[PDB]
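*Asks:* Quick one: this structure, given as structure tokens, is what I'll be asking you about.
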Amino acid sequence: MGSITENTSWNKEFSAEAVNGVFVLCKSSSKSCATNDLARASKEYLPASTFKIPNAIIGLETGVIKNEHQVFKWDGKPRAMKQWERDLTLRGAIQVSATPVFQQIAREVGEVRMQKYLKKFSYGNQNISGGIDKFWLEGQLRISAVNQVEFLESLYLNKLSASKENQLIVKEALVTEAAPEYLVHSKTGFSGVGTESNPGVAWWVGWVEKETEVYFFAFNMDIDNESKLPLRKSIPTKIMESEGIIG
Amino acid sequence: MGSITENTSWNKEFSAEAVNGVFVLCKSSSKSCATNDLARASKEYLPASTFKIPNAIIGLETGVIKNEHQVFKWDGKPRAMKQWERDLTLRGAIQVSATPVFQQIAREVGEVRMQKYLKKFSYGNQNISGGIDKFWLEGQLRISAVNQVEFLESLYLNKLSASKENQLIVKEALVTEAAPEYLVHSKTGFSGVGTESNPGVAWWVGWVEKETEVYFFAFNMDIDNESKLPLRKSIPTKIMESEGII
Ligand SMILES: [Cl-]
Ligand SMILES: [Cl-]
Ligand SMILES: [Cl-]
Ligand SMILES: [Cl-]
Ligand SMILES: [Cl-]
């Protein structure tokens, strides 16, 4: 958007849970954003599963994902999560966050084309070192909350450097709540619990369409205890509720 | 859609409510459809607000709807329903069924382009007589339950004679339930209570994407009393539940 202002009153929801994190919320019509922590809003972290958004688009663009209705066949091998042990649509693989499906997509896209698309998308530090199938999971790729909102705004407007149809296909795959005058697109992320001095990161990013308004959001937090994960949704929902958006 | 088979065991949900109607359900992977009433499955009825689906695609195709994020401004004058007395997005206008918005779209599309597109879409009897802004509401346009599922299948597959991008836009506008492995696109219709010896029609049409399967559906029923309106959703829902479609 245009402006960003720091709203320190938004710390109340973080301090109540002893969480270190940031929430960025932008209202389209007023071209204005608010955040609890300006400094952290610009700090870059591992995207983890939020990378499914650009990866899905790049997969379609390059033709690795053949079309909108491609089925990703479970081959029979045990997977890290139980919910991934089945055939999945593109929307399904995004929604249940089936990481191995996307690791294979990334391998097929390749280094040259992945690099070019992350440049076109202005996606974070654009550092894809750490292996083609994990740079966004444990490698060197980093993105800020502000950069996520910018990327999501471009996607909403079909202004990414990709076909309008591929942007649309990925947008329907991101729908997480549908009501007559309320629509939510969103995606979670979780890198793990980390180590001594290096906590992991949790994400919730997306946008809310309410009546004729649109609000873009990005949340992240430091995490070293997996039982704290639901906070990645509860904190932003509480803040958006207080704003009259209602999460 | 493939083959169609009459299954009279579905009549249970209709007889319970003294409803004269039809449900058509098609399973994409098996290329087969079932219905409680083969005769009625092919009978053609006023589309009523189910017409918002092709009308929206046509509005986008012709540039009358400038793009995905066009806002339909309320002029501040009375509208039939309070829910319509506000600015609406395309999705909002479809979801609250803001008929006056779509009537102005039809006027701006105009007769020639509207006729051409309904032919291209093989949309019912393709009869647009009765006024450019009311042919699907009180005029001569008629479409069957079988034709609705055929049209919806084409939309799902992006195979209508329109840009893939415009078909995609109208598809997101139609989403009515979203879950990680369960997605519903749907649209209701209701022509009114009819006249003596001539009931109105109520519709519910759409599709269900469940894991990797897809089910297309079209329901219609005779209606002469507004109190019966919720049956247009409850009957099909009960049948789809009995079929294990979540
Ligand atoms: Cl991933
Ligand atoms: Cl009106
Ligand atoms: Cl209408
Ligand atoms: Cl009329
Ligand atoms: Cl209803």
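FYI, residue positions are counted from 1 along the chain as it appears here.
The way this entry was determined, per its header, is X-ray crystallography, 1.8 Å.
Every residue gets a Cβ built from N, Cα and C, even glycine.
From Swiss-Prot, for reference:
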{"type": "ACT_SITE", "residues": "A:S49", "note": "active site, acyl-ester intermediate"}
{"type": "BINDING", "residues": "A:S97, A:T188, A:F190, A:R232", "note": "beta-lactam binding site"}
{"type": "MUTAGEN", "residues": "A:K52 to A (Swiss-Prot position 70)", "note": "Abolishes catalytic activity"}
*Asks:* Drop a 10 Å sphere on every Cβ of the recorded positions A:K52, A:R232 and tell me which sphere holds the fewest other Cβ atoms.
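*Replies:* Each of the recorded positions A:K52, A:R232 was scored; lowest Cβ tally within 10 Å is A:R232.
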*Asks:* Take the Cβ of A:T188 (beta-lactam binding site) and count every other Cβ within 10 Å, whichever protein chain it belongs to.
*Replies:* 20
*Asks:* With every protein chain in view, how many other Cβ atoms are within 10 Å of the Cβ of A:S49 (active site, acyl-ester intermediate)?
*Replies:* 20
*Asks:* Which binding-site residues are spatial neighbours of A:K52 (mutagenesis position) here, meaning Cα within 10 Å, out of A:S97, A:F190, A:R232?
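*Replies:* Candidates kept after distance check: A:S97.
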*Asks:* Within 10 Å of the Cβ of A:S97 (beta-lactam binding site), how many other Cβ atoms are there?
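*Replies:* Within a 10 Å radius of the Cβ of A:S97 (beta-lactam binding site) lie 20 other Cβ atoms.
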*Asks:* From the Cα of the residue listed as 'active site, acyl-ester intermediate' across to the Cα of A:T188 (beta-lactam binding site), what is the distance in angstrom?
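*Replies:* That comes out at 7 Å between the alpha carbons.
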*Asks:* Write down the Cα-Cα distance for the residue listed as 'active site, acyl-ester intermediate' and A:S97 (beta-lactam binding site), rounded and given in Å.
*Replies:* 7
*Asks:* Please classify the secondary structure at A:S97 (beta-lactam binding site) using three-state DSSP.
*Replies:* coil
*Asks:* Of A:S49, A:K52, A:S97, A:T188, A:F190, A:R232, listed as recorded positions, which ones have a Cβ less than 6 Å away from ligand 1?
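*Replies:* If the test is a Cβ under 6 Å from any atom of ligand 1, the answer is A:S49, A:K52.
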*Asks:* What count of other C-beta atoms do you get within 10 angstroms of the C-beta of A:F190 (beta-lactam binding site), across all chains shown?
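*Replies:* Counting Cβ neighbours of A:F190 (beta-lactam binding site) within 10 Å gives 19.
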*Asks:* Hey, what's the widest CA-to-CA gap across A:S97, A:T188, A:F190, A:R232, the beta-lactam contacts in the record, in Å?
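*Replies:* Among the residues the record ties to beta-lactam, max Cα distance equals 16 Å.
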*Asks:* Sort A:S49 (active site, acyl-ester intermediate) into helix, strand or coil using the DSSP assignment.
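*Replies:* It is helical.
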